There are 2 protein chains.
Amino acid sequence: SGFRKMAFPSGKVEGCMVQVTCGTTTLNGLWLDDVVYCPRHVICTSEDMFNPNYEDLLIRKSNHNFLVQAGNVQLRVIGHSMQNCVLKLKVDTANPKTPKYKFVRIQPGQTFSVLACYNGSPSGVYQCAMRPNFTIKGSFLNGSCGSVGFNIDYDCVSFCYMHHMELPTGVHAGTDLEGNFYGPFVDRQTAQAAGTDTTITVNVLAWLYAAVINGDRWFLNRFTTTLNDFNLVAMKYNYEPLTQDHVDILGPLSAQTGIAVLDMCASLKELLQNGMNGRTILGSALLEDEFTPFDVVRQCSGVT
Amino acid sequence: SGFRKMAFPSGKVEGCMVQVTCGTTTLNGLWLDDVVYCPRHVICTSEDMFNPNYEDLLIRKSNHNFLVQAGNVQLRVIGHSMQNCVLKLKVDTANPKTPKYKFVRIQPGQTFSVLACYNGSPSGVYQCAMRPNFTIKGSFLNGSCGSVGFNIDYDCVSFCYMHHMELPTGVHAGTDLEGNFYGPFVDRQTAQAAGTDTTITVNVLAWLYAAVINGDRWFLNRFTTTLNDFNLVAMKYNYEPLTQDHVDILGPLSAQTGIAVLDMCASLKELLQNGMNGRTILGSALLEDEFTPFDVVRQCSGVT
Ligand SMILES: *[C@H](O)[C@H](C[C@@H]1CCNC1=O)NC(=O)[C@H](CC(C)C)NC(=O)OCc1ccccc1
Ligand SMILES: *[C@H](O)[C@H](C[C@@H]1CCNC1=O)NC(=O)[C@H](CC(C)C)NC(=O)OCc1ccccc1
């Protein structure tokens, strides 16, 4: 037993991380086949980053201006292109460690693993949710851009996130591997708002189910509710409205625990209205919303 | 900015995980050079596990009774020995992916990364502290034994933990890579007590420093204290007594923030006595003690 925020093993992605330097700016790139993907603001000086004209900046750059290093070994850049907010650098060597991979645009409420990197070298790994307001709550310093987020399904790495920036609220923003930002964000150093950070209701319920699967049951009560009545309380607390598809997704955890989803909803309602009275759930004193139902099943079933 | 529980990249350890089956029992092994390390209870049937006589059970086993698989590829076992609570299986092939490595016995209060595995295949990665009562709070199912915990310093993997069992309280217990349990535990299915779970004071302070490094400062007050007076309150709350060596270890975070350690101690005292009044620190509503000072510096400096 036990329940922990758990990242995927990072080995397959470690072998894809390179360093990309353009002038004075160094960040990370993702090397897959003969292409290196990185954030386009690698072509910016610090001054340029407040209002870059990326097309104009990029025109002053040639292949030899992009220094790409895989470990100690320099890669030869033979072409470059800009796709939305990422650069694709073509190199003369296919990465021999390229895993089976896909690029995917994840949906809000889904989770993924971040391999935080500096100077092309991995620093650590942790799980994030793409929040409903299309930000993530990560750990990123100067030099971390180009770090990527991913999921693994057996053998295949689905890359879904590349890191670009931090918002004034301390949350983090980035793109899919085609260079399209999640959310309304642009890669320039202006003040930008993410909007209300609503809570992923279905994930909170999944984590309450995880708590019961793992022995924590004090919050279970004698009440039930309805979707519409629950949601009247979801709105007040800036929770996402719960839908029958959410109910179905919780099916396996509901079946597996014998607790009807709407009964658990009634437990959640009481926790929202009355707090946790100094108690804890799976070692937390807050309602946790960054575990998907799949994450709960995956962990409690030992999926590898 | 941002602060997250962060595991080391697992790639170097992934390449060392194998499957070890003895009869009906399958668990994980660690393959380094021509030796596979695994928990000795792989030789037990389910019945044997309540009161095994390991020496007697092991005498009925020969090399060919240990099936060791690296991915799809069978390894040939050419010798076996029992060292404390682990088996060393000698195989005829040196692991070509063996990293630079050390075996270390970590001290209580230090952290490490767990690569949870099933059937010799990695499932996920997460950070644990060796708690003062020599348990860890992990996520482990049937089949997870032989999963290992480790630290990396640049190129060298220091293995410090191998997983063996779960206590009735839902916490986890295991050995160093020489097979010696952390704590008073034995590998048999009896009820076993870990004792009072005291809190790692120096780590809580480090995490309060991390909170300030990352913008959370509401808990800073106008008070200071002394070591002896602080500890009078540490005892009541089952915190470890704070020592001057702890104070020195916090030196870099104290210097880096301009907050005297004893001033921060006064903040912690008030948080213990008055709770957090519904507020949060680095996204938590509890005082977090599983980050070492080193962990805080490492993360906030981008060590790779
Ligand atoms: C890429 O390495 C970097 C990551 C930032 C730096 C601190 N934490 C992060 O997530 N991105 C930028 O520096 C980004 C570049 C623009 C062209 C979008 N600018 C940015 O995030 O500005 C806000 C900021 C910068 C430096 C420190 C704190 C906030
Ligand atoms: C090794 O795979 C296994 C890991 C346990 C199983 C559930 N969670 C864990 O950490 N260890 C054992 O099964 C261990 C073997 C003895 C010879 C020490 N026995 C054990 O941990 O018993 C308690 C227990 C067993 C099964 C489910 C829940 C608790």
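By Swiss-Prot numbering, chain A shows 3264-3567, in order.
Per deposition record, X-ray crystallography, 1.7 Å.
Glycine is treated like the rest: Cβ placed from N, Cα and C.
A:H3304 (active site, for 3CL-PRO activity) carries a helical DSSP state (H, G or I). Sequence-distant neighbours of A:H3304 (active site, for 3CL-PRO activity) (same chain, 6+ residues apart, CB-CB distance under 8 A): A:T3288, A:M3312, A:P3315, A:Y3317, A:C3408, A:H3427, A:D3450. If you look up Swiss-Prot, you'll see A:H3304 marked as active site, for 3CL-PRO activity.
Take the CB of A:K3353 (variant position) and look out to 10 A: across all protein chains shown you find 15 other CB atoms. For the naturally occurring variant A:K3353 to R, Swiss-Prot gives the following note: In strain: Beta/B.1.351.
For the natural variant A:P3395 to H, the note given in Swiss-Prot is In strain: Omicron/BA.1, Omicron/BA.2, Omicron/BA.2.12.1, Omicron/BA.2.75, Omicron/BA.4, Omicron/BA.5, Omicron/BQ.1.1, Omicron/XBB.1.5, Omicron/EG.5.1. Non-local neighbourhood of A:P3395 (variant position): A:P3371, A:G3372, A:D3460, A:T3461, A:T3462, A:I3463, A:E3503, each in the same chain, at least six residues away, with C-beta under 8 Å from its C-beta. DSSP gives A:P3395 (variant position) a coil state; it is part of no helix or strand.
There are 26 other CB atoms within 10 A of the CB of A:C3408 (active site, nucleophile), with all protein chains counted. Here Swiss-Prot flags A:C3408 as active site, nucleophile.
Record note (Swiss-Prot) on the natural variant A:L3468 to V: In strain: Zeta/P.2. Every protein chain considered, the tally of other Cβ atoms within 10 Å of the Cβ of A:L3468 (variant position) stands at 27. In the three-state DSSP classification, A:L3468 (variant position) falls within a helix.
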Cα distance (Å, whole number) from A:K3353 (variant position) to A:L3468 (variant position): 45
Of A:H3304, A:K3353, A:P3395, A:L3468, recorded positions neighbouring ligand 1, Cβ under 6 A: A:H3304
